[PDB]
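J.: The structure follows.
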Amino acid sequence: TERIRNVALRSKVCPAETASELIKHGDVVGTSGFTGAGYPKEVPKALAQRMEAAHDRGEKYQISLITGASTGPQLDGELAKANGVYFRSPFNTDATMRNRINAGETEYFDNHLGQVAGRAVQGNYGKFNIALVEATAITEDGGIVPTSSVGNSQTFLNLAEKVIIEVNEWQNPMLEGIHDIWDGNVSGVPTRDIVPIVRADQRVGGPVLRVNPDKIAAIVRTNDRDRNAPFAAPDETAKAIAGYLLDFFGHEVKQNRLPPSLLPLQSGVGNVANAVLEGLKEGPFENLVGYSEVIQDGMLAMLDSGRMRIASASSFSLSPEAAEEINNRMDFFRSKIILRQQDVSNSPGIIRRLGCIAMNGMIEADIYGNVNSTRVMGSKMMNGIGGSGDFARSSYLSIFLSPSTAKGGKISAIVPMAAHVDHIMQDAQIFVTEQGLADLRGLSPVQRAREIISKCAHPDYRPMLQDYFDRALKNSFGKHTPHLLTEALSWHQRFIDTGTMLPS
Amino acid sequence: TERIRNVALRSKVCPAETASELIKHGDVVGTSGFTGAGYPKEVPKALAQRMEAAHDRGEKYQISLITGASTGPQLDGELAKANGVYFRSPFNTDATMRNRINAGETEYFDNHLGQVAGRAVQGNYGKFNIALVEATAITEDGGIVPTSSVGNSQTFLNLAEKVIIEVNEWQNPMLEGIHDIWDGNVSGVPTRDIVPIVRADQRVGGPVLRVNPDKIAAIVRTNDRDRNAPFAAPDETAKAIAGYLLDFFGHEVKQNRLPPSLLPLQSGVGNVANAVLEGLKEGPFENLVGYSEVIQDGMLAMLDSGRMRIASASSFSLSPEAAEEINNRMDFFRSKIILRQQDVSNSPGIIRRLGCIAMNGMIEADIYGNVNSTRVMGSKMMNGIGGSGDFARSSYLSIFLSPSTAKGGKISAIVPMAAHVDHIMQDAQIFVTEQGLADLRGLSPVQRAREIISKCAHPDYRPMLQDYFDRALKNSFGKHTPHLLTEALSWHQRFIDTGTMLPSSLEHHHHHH
Ligand SMILES: *SCCNC(=O)CCNC(=O)[C@H](O)C(C)(C)COP(=O)(O)OP(=O)(O)OC[C@H]1O[C@@H](n2cnc3c(N)ncnc32)[C@H](O)[C@@H]1OP(=O)(O)O
Ligand SMILES: CC(C)(COP(=O)(O)OP(=O)(O)OC[C@H]1O[C@@H](n2cnc3c(N)ncnc32)[C@H](O)[C@@H]1OP(=O)(O)O)[C@@H](O)C(=O)NCCC(=O)NCCS
Ligand SMILES: [Cl-]
Ligand SMILES: [Cl-]
Ligand SMILES: [Cl-]
Ligand SMILES: [Cl-]
């Protein structure tokens, strides 16, 4: 059938190439796109080709690119290859863009995801010249139906001088109805409105993004797919991690520190997460509820098994198999999923009110339980902080999960001092590795260290950590959080120098 | 007249020493007390004495002490002197207690102030045996009127097995009515209640703390003053910082990024604050509003002048001459002030909704604008994170202010890498020192560094900082946040070893050329 149901807006249809010409060197461009879902695809490719051409002619041609979160090859990839992004925010997972960032070729700032809309309204990224947004359809009354994520799209539409819409036939038409877009003041000028959400399942808005049709300068009909998560399954390391956490939850319920149905669940991006969700799929906790940033394979499975009743998120992140599963049964799943603006899904006010349990991955933690989520050796960007801070600090319980080692045992995920900190001690109560679980609630830093070292550290590294800690306790400037500054970062330098943190 | 207006409770009145006997070795004790205001005084003194006696006889006697925030000499001081505290949370400014913490004699964890109540209810500190709370009065129906702070007192009252009240006749009776205590679910079991505050001057509750009178085991009549620590008159460094900040505010207003009345202001604990507040009282900005953790001298002044229309906080933080002024006019100041539970004053939902401007001190920041508020050389506690995280992360604008050097120039407040992090780059947008102001909005880390180094760092240190940065850019494992791990913490180690961050010219340093 026809995706552009507003007749007058059909007159605005044009080629991706023509549309890209609307984007000028220096422009700030806000796009849809979150966890590889729902980003614009055709216009960016054409922009990319035109950028390389201009460069070869000695013509400066770059943009600032603000998204919901991560995109995909068509967007971050192509623009990165063309060397056409001078600034990027707030979250990337594309390899080429990552290389531009780590080479100092593209400036990057990974804002808390729930804050981006507000900072954009404040003007932190500059004036938005363009909003480039992917849509499933356009309603008769000119509503824009989003695709597989909401992200920041409503805000970008509000802000931008000109609007380009990509309407993508690839996206399932039955997405229409799944989203909840609130017309309230969440990220606008203070004083903001109270967001009246008191239950994860509660809808407070409507199914479409709103925009003034006068701002729409081009509509481009497209047909191309989102990225998929890898299908692969959780290994023995992940399963052990899931096992410790599930036992922990069990003991909390017995002590009456959690209800039998737990609390609204936030599961982060990563593979350790899927182990946990798979664990919960066949777990003893019924009538679960998700209040997260993303719907991954694991959550989809739990909605399937009925072990989870409903899930709130801003986006999808699904394997091709999971994607197929949902696109066949969209009517079933649609009644169990709510996609929200990311400034609502990641609202600290709402997260705390609902009492979410936050479960996130990490690069590394130090012995005191400070967490690095982002910067390897302190300087090389992986993905970004994303929403891990939004959730960790606001949660009822903040949990970080990781293999105790990386790179085949050549790196310890528990270190004397983190090379970069994303989450301070105060924002992390529980740590889990395949070695065990450390419950840090109510503990001082020295007490946190004893737990983390004995429970979580790999046997190969535990004695080295105990050696560091003992000598710090003896020789540190202060004894509240004992360190030896001459060796605090020495394991990282050793990896840099030798390829392993294990001494020779 | 009587401060205890409920007849039935009068029979529970007893001497401080006797009340203190209710507190046993190993007890978890929650007390009133926030920034030198409203903490209990006589019972802790008596308790300290008995602890010392037990110790002298080889008998153990220590408590876990959980407060609103910092207390004063009568409580933190006396107990630390007696070595009577095995665990302390969440915030302390007493020098003796600080020494116990830094020697490893008292275990310490500085929780975000707005989260303490919820973590207590969750059971993180264990079961509360005693709540010890200072009061102005007890009402006819048994309500407890708090004194110069609210803090966590309501939560401690709810949780504790037994309750002790100190009724302090030094505290002005006209404090009654200044407090706003909510029966709503702010820090209890989820799902919590919506906290419906949509203006800084809005009251949502009532004037008294509520407690089952059956739990009140003792009441002590007292008469002793709060720790009205001395007014630190702003020096030229502080004034310069304030000048740059006020110029910034003026600019934001001129560019229509702030209303002429600014937005609700949070001013952190510290000495740079007085400069800022003094600057604001002379400034061009009218109809100001405070939504803060504390009310300090500078705020009282603007309330008196009408420059500030209302001030919301959990506590007072006044100089003796400031307690003096307000005492003579509590009648007047009571209509300009609202004292709230700290889980409400420091609620991230509310702070964001109101759009607070956060202004906080710091120990140090690295060139990328990560902030240390707590741990000198990374291991020695100063005060604690307090509510700086509550406010920094939730604010409309997050501003950190500090002298560019410390220890008479022997330490640079801008460093290659912070020795400890309290506020990540994402939580800090504006930096101000006496050297200038760095506006970091929309910048990548490398861009942040160029601004911080050029605007904020002291001239004595900027060449060294630029040298680090330049060489990191060339050599760092990654170029997103360039570091040289061999040197990152070397200025701190130089200070530990030699008492200065400055290099000795007797040896090479790449910036010396
Ligand atoms: S929406 C709310 C939550 N959002 C976030 O948490 C955003 C930030 N978090 C993330 O980016 C991921 O959670 C990270 C922290 C990268 C971990 O992801 P995983 O859970 O999938 O863990 P993996 O073991 O699979 O690691 C993935 C890649 O990261 C590398 N890595 C992990 N740990 C280290 C250490 N200590 N040192 C170096 N590298 C490390 C892994 O090597 C892996 O990368 P590869 O390129 O595949 O080797
Ligand atoms: C960080 C903090 C101590 C700074 O206080 P300040 O009055 O603004 O700054 P000052 O320059 O006067 O220095 C205060 C102390 O810190 C020390 N200090 C400051 N910077 C230092 C540095 N870079 N290295 C070593 N010591 C430093 C000073 O020497 C002084 O210590 P002293 O009493 O032993 O002489 C203070 O703001 C604080 O404790 N913050 C945490 C709580 C908070 O921010 N709450 C917010 C809501 S109220
Ligand atoms: Cl809200
Ligand atoms: Cl805790
Ligand atoms: Cl709320
Ligand atoms: Cl920003």
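Indices start at 1 and increase along the chain as displayed.
Just so you know, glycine gets a Cβ as well, placed from its N, Cα and C.
Sharing the feature lines straight out of Swiss-Prot:
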ACT_SITE  B:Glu293  active site, 5-glutamyl coenzyme A thioester intermediate
BINDING   B:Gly268, B:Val269, B:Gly270, B:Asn271, B:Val272, B:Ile363, B:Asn383, B:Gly387, B:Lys407  CoA binding site
MUTAGEN   B:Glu293 to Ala (Swiss-Prot position 294)  Abolishes enzyme activity
MUTAGEN   B:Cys356 to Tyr (Swiss-Prot position 357)  Strongly impaired protein solubility
MUTAGEN   B:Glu434 to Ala or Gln (Swiss-Prot position 435)  Abolishes protein solubility
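Tell me what's around each of these sites.
T.: Secondary structure from DSSP puts B:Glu293 (mutagenesis position) in coil. With a cut-off of 8 Å between CB atoms and residues at least 6 apart in sequence, the same chain places B:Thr35, B:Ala69, B:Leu113, B:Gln266, B:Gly268, B:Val269, B:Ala313, B:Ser314, B:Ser315, B:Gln342, B:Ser345, B:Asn346, B:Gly386, B:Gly387, B:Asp390, B:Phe391 near B:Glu293 (mutagenesis position), listed in sequence order.
Secondary structure from DSSP puts B:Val272 (CoA binding site) in a helix.
Of all the Cβ atoms in the protein chains shown, 25 others lie within 10 Å of the Cβ of B:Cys356 (mutagenesis position).
Secondary structure from DSSP puts B:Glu434 (mutagenesis position) in coil.
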J.: Long-range neighbours only, meaning 6 or more apart in sequence with Cβ under 8 Å: which ones does B:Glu434 (mutagenesis position) have?
T.: B:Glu236, B:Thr237, B:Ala240, B:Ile241, B:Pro403, B:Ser404
J.: Quick test of your reading of the structure: among the recorded positions B:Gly268, B:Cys356, B:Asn383, B:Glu434, whose CB sits under 6 A from ligand 2?
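T.: From B:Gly268, B:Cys356, B:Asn383, B:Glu434, counting a Cβ under 6 Å from ligand 2 as near, the near ones are B:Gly268, B:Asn383.
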J.: For the binding-site residues B:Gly268, B:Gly270, which Cβ has the most other Cβ atoms within 10 Å, all shown protein chains included?
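T.: Answer by Cβ density within 10 Å: B:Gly268.
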J.: Let me know the largest Cα to Cα distance in Å among the CoA-binding residues B:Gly268, B:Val269, B:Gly270, B:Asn271, B:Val272, B:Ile363, B:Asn383, B:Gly387, B:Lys407, as an integer.
T.: 25
J.: Quick one: give me the count of other CB atoms within 10 A of the CB of B:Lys407 (CoA binding site).
T.: 13
J.: Which whole-number value in Å describes the distance between the Cα atoms of B:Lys407 (CoA binding site) and B:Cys356 (mutagenesis position)?
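T.: One finds 32 Å between the Cα atoms of these residues.
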J.: Round to a whole number and give the Cα-to-Cα distance in Å for the pair B:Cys356 (mutagenesis position) and B:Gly270 (CoA binding site).
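T.: Rounded to the nearest whole number, the Cα-Cα distance is 18 Å.
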J.: Under 8 Å Cβ-Cβ from B:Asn383 (CoA binding site), six or more apart in the same chain: what's there?
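T.: Set apart from B:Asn383 (CoA binding site) by at least 6 residues yet with Cβ under 8 Å, we have B:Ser70, B:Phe91, B:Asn92, B:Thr93, B:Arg98, B:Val269, B:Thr374.
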